[PDB]
Amino acid sequence: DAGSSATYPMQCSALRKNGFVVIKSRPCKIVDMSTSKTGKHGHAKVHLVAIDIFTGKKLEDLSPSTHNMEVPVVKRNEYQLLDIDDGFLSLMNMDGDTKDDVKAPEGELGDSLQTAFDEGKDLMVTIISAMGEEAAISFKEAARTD
């Protein structure tokens, strides 16, 4: 069919390391990039080596330098954890409500997170936003006073 948001449109020559890019319909952080000539004049090919912002599973891409590759937005949001339980996450917010969604332990991060939590401490957990589907990444600590 068709949707739906994000992304942007950006020319393949533009982006650089640490930037974000949708490759094979998957959002990735740019890890390495190059520019070969093959051509002829006046030409170059951008070779983007990029890790997906979720699983990791390294992705590559070879496009004309001129070519426009789709770039995703990334919201990094540091919401406070509340309860697990379960099932799942949960968090709370700044603010707010919320969520009901999110599930990632992962982990490593899983383990950590639960072991946590179960000890004590109220935790700060950032979540990353890929077009629609999301997930946690950082697990932290508050600095409470008033």
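Residue numbering for chain A follows Swiss-Prot; the residues present correspond to positions 12-157, in that order.
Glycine is treated like the rest: Cβ placed from N, Cα and C.
For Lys51 to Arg, Swiss-Prot lists a mutagenesis experiment annotated as follows: Impairs association to the ribosome and cell growth. Reduced ability to promote CAT tailing in response to ribosome stalling. DSSP classifies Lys51 (mutagenesis position) as coil under the three-state reduction. Sequence-distant contacts of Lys51 (mutagenesis position), defined as residues of its own chain at least six apart whose C-beta falls under 8 angstroms from its C-beta, are absent.
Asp63 to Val appears in Swiss-Prot as a mutagenesis experiment; the accompanying note says: Impairs programmed ribosomal frameshifting. Taking the Cβ of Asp63 (mutagenesis position) as reference, residues of its chain lying under 8 Å away and at least six apart in sequence are, in sequence order, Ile34, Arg37, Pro38, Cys39, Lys40, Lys69, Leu70. In the three-state DSSP reading, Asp63 (mutagenesis position) counts as strand.
Counting every protein chain shown, the number of other Cβ atoms lying within 10 Å of the Cβ of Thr66 (mutagenesis position) is 9. Experimental mutagenesis is annotated in Swiss-Prot for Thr66 to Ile, with the remark: Temperature-sensitive growth phenotype. Lethal; when associated with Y-39 and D-118.
Just so you know, the Cβ of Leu93 (mutagenesis position) picks up 16 other Cβ atoms within 10 Å once every protein chain is counted. Quoted from Swiss-Prot, the note on the mutagenesis of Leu93 to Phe is: Lethal. Reduced binding to the ribosome; when associated with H-22.
Under the heading of mutagenesis, Swiss-Prot lists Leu102 to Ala and annotates it as follows: Temperature-sensitive growth phenotype. Impaired ability to promote CAT tailing in response to ribosome stalling. Less than 8 angstroms from the CB of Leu102 (mutagenesis position) sit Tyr90, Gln91, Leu92, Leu93, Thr109, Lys110, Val113, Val136, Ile138, each of them six or more residues away in the same chain.
Listed in Swiss-Prot as a mutagenesis experiment, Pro116 to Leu is described as follows: Temperature-sensitive growth phenotype; when associated with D-118. Lethal; when associated with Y-39 and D-118. Mapped onto three states, the DSSP output places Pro116 (mutagenesis position) in coil.
Other Cβ atoms within 10 Å of the Cβ of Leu120 (mutagenesis position), summed over all protein chains shown, number 16. Quoted from Swiss-Prot, the note on the mutagenesis of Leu120 to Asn is: Lethal; when associated with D-118 and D-124.
Listed in sequence order, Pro116 are the same-chain residues at least 6 apart in sequence whose CB falls under 8 Å from the CB of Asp122 (mutagenesis position). Swiss-Prot documents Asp122 to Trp as a published mutagenesis change and attaches the note Temperature-sensitive growth phenotype; when associated with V-118.
Taking all protein chains in view, 21 other C-beta atoms sit within 10 angstroms of the C-beta of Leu124 (mutagenesis position). Listed in Swiss-Prot is the mutagenesis experiment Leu124 to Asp, annotated as follows: Lethal; when associated with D-118 and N-120.
In the three-state DSSP reading, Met142 (mutagenesis position) counts as coil. All protein chains considered, the CB of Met142 (mutagenesis position) has 17 other CB atoms within 10 Å. Annotation of the mutagenesis experiment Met142 to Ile in Swiss-Prot: Temperature-sensitive growth phenotype; when associated with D-118. Lethal; when associated with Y-39 and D-118.
There are 17 other CB atoms within 10 A of the CB of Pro116 (mutagenesis position), with all protein chains counted. When the mutagenesis positions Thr66, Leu120, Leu124 are ranked by how far their Cα is from the Cα of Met142 (mutagenesis position), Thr66 comes first. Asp122 (mutagenesis position) falls within a helical segment according to DSSP.
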